[PDB]
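Peer 1: I am attaching a structure below and will ask some questions about it afterwards.
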Amino acid sequence: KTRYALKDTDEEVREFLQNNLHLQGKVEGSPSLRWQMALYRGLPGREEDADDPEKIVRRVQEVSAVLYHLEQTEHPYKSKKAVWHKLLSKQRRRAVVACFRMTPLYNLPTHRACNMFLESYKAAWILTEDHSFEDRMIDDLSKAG
Amino acid sequence: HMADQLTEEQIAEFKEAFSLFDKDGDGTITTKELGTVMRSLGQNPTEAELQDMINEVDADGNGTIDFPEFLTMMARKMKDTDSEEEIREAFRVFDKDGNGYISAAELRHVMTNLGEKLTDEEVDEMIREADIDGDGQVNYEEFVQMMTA
Amino acid sequence: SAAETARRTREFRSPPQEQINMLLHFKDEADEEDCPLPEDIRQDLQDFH
Ligand SMILES: [Ca+2]
Ligand SMILES: [Ca+2]
Ligand SMILES: [Ca+2]
Ligand SMILES: [Ca+2]
């Protein structure tokens, strides 16, 4: 399941299990496995020949893939990514609504549009204009006639 | 403010209405002037209530209604019409088509117009949060109780 | 066209003062891309300037 969390294909997990077949639990080291193994071995169709290295890795890989994707569904873990965030809406929701109902320029009265033009024209065309007259003015005033 | 509540056209219309009440043109509304227009509309009130409906809007207490007080009355009337319906317009901004549900494409349309951009996948993240029913659309009832999409 | 229609309709979703600010922003010749005015209309303002 950890390998599936690391985005591995079905072949990668199988070869990972092939090299890690010795990490399966030991019945002596765990009290829980004592009764589970006894209950597991009591089934009618359980043959010890079915515990082949290939048969073990196939069933573990199939179940692990199902188990991994199952908990991705029940626990989407998509929280803490986009939580309830109120970016600016709770105070700026009136602005975004006002944006979609903003009056276009061609619907304004002519006199109102002209006043807006004068403010825009002076800031972008008159203020931005460069006229250097200080040097010329001082030179003219410094001459005796 | 009056500029926020009223437009230039509305101010002109209110001035004409004020001049309709003020036949004299002195700039003030008296009880007889107010009473005269009420009789033209059918009502026949007494001076007791006629004074009361003047004092209810008369600010300086001079006993007469001038245009600044008349505009202030109309400004309140325009403002208090909407109390909590501001969420209705907010819902319609997300609801382009005009039905009672917010679709993911409609949520894309408003998000496209806004500054922030979505990668066509996280749009499903917040719509499923807002949509409790799981039908893929956020209705008006789901929007007011909790707003995320 | 496609989603970038928002860029073209950005003018109509802006206050009228901002709309006319964008229209007149063609003086420095480095802003002839955001301004959507035709060249003939641009010439009249430059002639008056
Ligand atoms: Ca009068
Ligand atoms: Ca008064
Ligand atoms: Ca809709
Ligand atoms: Ca729903």
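What you see of chain A is 3537-3681, where the numbers are those given in Swiss-Prot.
Determined by electron microscopy, 2.5 Å, according to the entry header.
Including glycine, each Cβ sits where the backbone N, Cα and C put it.
Record note (Swiss-Prot), mutagenesis A:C3635 to A: Abolishes S-nitrosocysteine formation. The unchanged residue is displayed.
How buried are these features, and what lies next to them?
Peer 2: A simple way to gauge crowding: the CB of A:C3635 (mutagenesis position) has 16 other CB atoms within 10 angstroms, across all the protein chains here. Reduced to three states, the DSSP call for A:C3635 (mutagenesis position) is helix.
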